[PDB]
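Novice: The structure is given below, and queries will be raised subsequently.
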Amino acid sequence: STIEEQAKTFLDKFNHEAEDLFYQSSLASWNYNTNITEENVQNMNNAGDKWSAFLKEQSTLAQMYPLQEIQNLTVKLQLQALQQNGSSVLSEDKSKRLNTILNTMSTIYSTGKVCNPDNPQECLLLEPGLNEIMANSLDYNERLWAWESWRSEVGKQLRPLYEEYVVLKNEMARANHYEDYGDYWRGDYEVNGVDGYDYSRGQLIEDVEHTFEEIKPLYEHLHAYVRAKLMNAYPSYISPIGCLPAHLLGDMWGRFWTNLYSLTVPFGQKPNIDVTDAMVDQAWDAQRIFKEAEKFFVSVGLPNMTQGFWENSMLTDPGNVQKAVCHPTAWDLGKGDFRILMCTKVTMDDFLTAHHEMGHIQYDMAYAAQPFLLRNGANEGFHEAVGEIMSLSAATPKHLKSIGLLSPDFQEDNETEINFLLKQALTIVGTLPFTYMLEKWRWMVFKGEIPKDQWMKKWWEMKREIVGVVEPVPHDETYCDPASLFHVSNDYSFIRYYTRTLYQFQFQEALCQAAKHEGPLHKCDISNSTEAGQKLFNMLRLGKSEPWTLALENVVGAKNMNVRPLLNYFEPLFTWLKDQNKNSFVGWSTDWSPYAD
């Protein structure tokens, strides 16, 4: 007879019906990506449309209950994302236009081919095509062609479409009582009604511009080291004084710098750590790799994974008889059912991605006690943070020796950790400034901070200022650089690739403090210590029922998100580049331009 009892009863009819349909829908998607077939493609389409209709019905039904009368935080959290109108705020023409626009977004991206009209042989696909020539190239113009030419057509046919995209989504957000779409993407770190833990959306920029300011030193030395190394490859192209060419950063955009390591090794003569040589002679396979990662999780208290998981997940490619998209992803079908999509191969990386997904698996299986709407990451960067630390404990030599994969007489020296942390920072430290830039750019564009004529001049002006790379040749306003990314074209949030980074280091620091690890943090490990696993599981079962500041408190003890764990992690590395840069130029100047003639 009261609004709060009615809301709870509605939530029971919701969670008792929504899971039965989402289970069926996720089953259809899993079946389609297991059997790439025109029979399968319509199955997960109608499965998704059924759930899209059901959630729209529940969204228009749940708005009758006011949120100003509810006092239970769980019910308020459940109703908050459900009473959100979503795309229904717009007119029918606007809705159809936005769906068509989005359908065109990734259409141009995926079906965007590159070819040379004068060189028929200079034709190649994207994966394992276009990415390859950006991944293993030592030539300058061989990268210039595949870099400009990629956004020559794809980076142009998205400029006005993206202009329409931004103005439709601005009205998408504004009709939601939001300032801009950037303030809608900051909408899930938003917390209301919690005293001392209330998290305003605008505080994200305050946190981000602050936390980046202490990374900026270490990243400046890392950029200086890579530049001081790079004239070995391009002595006639790059000024050691100026910034870097963007086409020489490892791939199409520069997100990951991982493939830069092979030429910028700190110590080449040191035999790199390698177990790729060691499973092959040990007769290891996909089943054993997952069984072994299971012992890693069990050692810290994370329990034995379900029986049906093994009978229903796929680990090896099922040959040619059918096609299966096997990007690294872990699937939560719900209802206690969990299957993993992995093209497993005998290599550390595929072992490391197996562990990274294993983190997703046992994180996801914990909050089955949480309601359906709450069965999600505590925040958007919170899932690719929890499932990655456990990989960082799989690639440690102390772990590899504990399992016998590495040599029992394998020596680790002052030149070993430098190579290891350089490889990791070229993956984890180089990605942070570009995640920060991309989302800052999205925020200053959704705010309308920029007019059309400066929709790109500042972009290059700002990446010449934040990351420290210049353009070998300029672009005009007709171009559209950031849309070339998958997460920009397909309208995804990218800052989950910044926040996860500074979440996982806090997690690993807290856990190897709980394990009472004595030594540098990069050698920390979590295995064979139940006291850190039990600490992690207490947060892990929360899901989203509590806010992310309190989730950070539960493991680390701080509501804020900090850089201190990351700088402590790379302190052995940081001191090293302090020694290596006694003669190099720290800092950059934007006035330099390689085409400035």
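Residue numbering for chain A follows Swiss-Prot, covering 19-615 in order.
Looking at the header, which is where the method is noted, we find electron microscopy, 3.9 Å.
Using N, Cα and C of the backbone, Cβ positions are placed for all residues, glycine too.
Annotation source Swiss-Prot lists chloride binding site at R169, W477, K481. Feature annotation from Swiss-Prot assigns substrate binding site to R273, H345, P346, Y515; the stated evidence is a curator's inference. Per Swiss-Prot, Zn(2+) binding site is recorded for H374, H378, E402. Look at Swiss-Prot and you will find 19-607 tagged as domain 'Peptidase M2', backed by sequence analysis. Experimental mutagenesis at this site is recorded by Swiss-Prot as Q24 to T, annotated: Increases slightly the interaction with RBD domain of SARS-CoV-2 spike protein. For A25 to V, Swiss-Prot lists a mutagenesis experiment annotated as follows: Increases slightly the interaction with RBD domain of SARS-CoV-2 spike protein. Quoted from Swiss-Prot, the note on mutagenesis experiment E37 to A is: No effect on interaction with SARS-CoV spike glycoprotein. In Swiss-Prot, the entry for mutagenesis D38 to A states: No effect on interaction with SARS-CoV spike glycoprotein. The structure shown retains the original residue. Quoting Swiss-Prot on the mutagenesis of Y41 to A: Strongly inhibits interaction with SARS-CoV spike glycoprotein. Quoted from Swiss-Prot for the published mutagenesis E110 to P: No effect on interaction with SARS-CoV spike glycoprotein. While the structure shown retains the original residue, Swiss-Prot records the mutagenesis experiment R273 to Q with this note: Complete loss of enzyme activity. Does not affect amino acid transport activity of SLC6A19. For the mutagenesis experiment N330 to Y, the note given by Swiss-Prot reads: Increases slightly the interaction with RBD domain of SARS-CoV-2 spike protein. In sACE2.v2.2; increases interaction with RBD domain of SARS-CoV-2 spike protein; when associated with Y-27 and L-386. In Swiss-Prot, the entry for mutagenesis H345 to A states: Complete loss of enzyme activity. The structure shown retains the original residue. In Swiss-Prot, a mutagenesis experiment is listed as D355 to A, annotated with the note Strongly inhibits interaction with SARS-CoV spike glycoprotein. For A386 to L, Swiss-Prot lists a mutagenesis experiment annotated as follows: Increases slightly the interaction with RBD domain of SARS-CoV-2 spike protein. In sACE2.v2.2; increases interaction with RBD domain of SARS-CoV-2 spike protein; when associated with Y-27 and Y-330. Mutagenesis annotation in Swiss-Prot: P389 to A, described as Slightly inhibits interaction with SARS-CoV spike glycoprotein; the structure shown retains the original residue. Swiss-Prot gives this note for the published mutagenesis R393 to K: Increases very slightly the interaction with RBD domain of SARS-CoV-2 spike protein.
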Novice: Determine, using Cα-Cα distances only, which of these recorded positions is closest to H374 (Zn(2+) binding site): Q24, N330, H345, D355, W477.
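Specialist: Checking each of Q24, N330, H345, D355, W477 against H374 (Zn(2+) binding site), the shortest Cα distance is to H345.
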Novice: Identify which of the mutagenesis positions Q24, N330 has its Cβ surrounded by the largest number of other Cβ atoms within 10 Å, counting every protein chain shown.
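Specialist: Per the Cβ count within 10 Å, the most buried is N330.
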Novice: Spatially speaking, which of the binding-site residues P346, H378, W477 is closest to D38 (mutagenesis position)? Use C-alpha to C-alpha, please.
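Specialist: That would be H378, the closest of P346, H378, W477 to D38 (mutagenesis position).
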Novice: Please list, in sequence order, the residues in the chain of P389 (mutagenesis position) that are at least six apart in sequence and whose C-beta is under 8 Å away from its C-beta.
Specialist: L29, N33, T92, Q96
Novice: Under a three-state reduction of DSSP output, how is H378 (Zn(2+) binding site) classified: helix, strand, or coil?
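Specialist: It is helical.
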Novice: Compute the centroid of the Cβ atoms of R169, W477, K481, then list the same-chain residues not in that set whose Cβ lies within 8 Å of it, in sequence order, for the chloride site.
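Specialist: Neighbours within 8 Å of the Cβ centroid, excluding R169, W477, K481: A264, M474, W478, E489, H493, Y497, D499, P500.
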Novice: On the three-state reduction of DSSP, what should I expect for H345 (mutagenesis position)?
Specialist: coil
Novice: Suppose the Zn(2+) site is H374, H378, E402. Which further residues of the same chain have a Cβ inside 8 angstroms of that site's Cβ centroid?
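Specialist: Once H374, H378, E402 are set aside, the remaining close residues are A348, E375, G377, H401, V404, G405, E406, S409.
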Novice: Work out how many Å separate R273 (mutagenesis position) and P346 (substrate binding site) at their Cα atoms, rounded off.
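Specialist: Pair distance, Cα basis, whole Å: 17 Å.
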Novice: Run through the Cβ atoms and count how many others sit within 10 Å of the one on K481 (chloride binding site).
Specialist: 24
Novice: How big is the chloride site in terms of the longest C-alpha to C-alpha distance among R169, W477, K481, in angstrom?
Specialist: 17
Novice: Across all protein chains in the structure, which of the mutagenesis positions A25, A386 has the highest Cβ count within 10 Å?
Specialist: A25
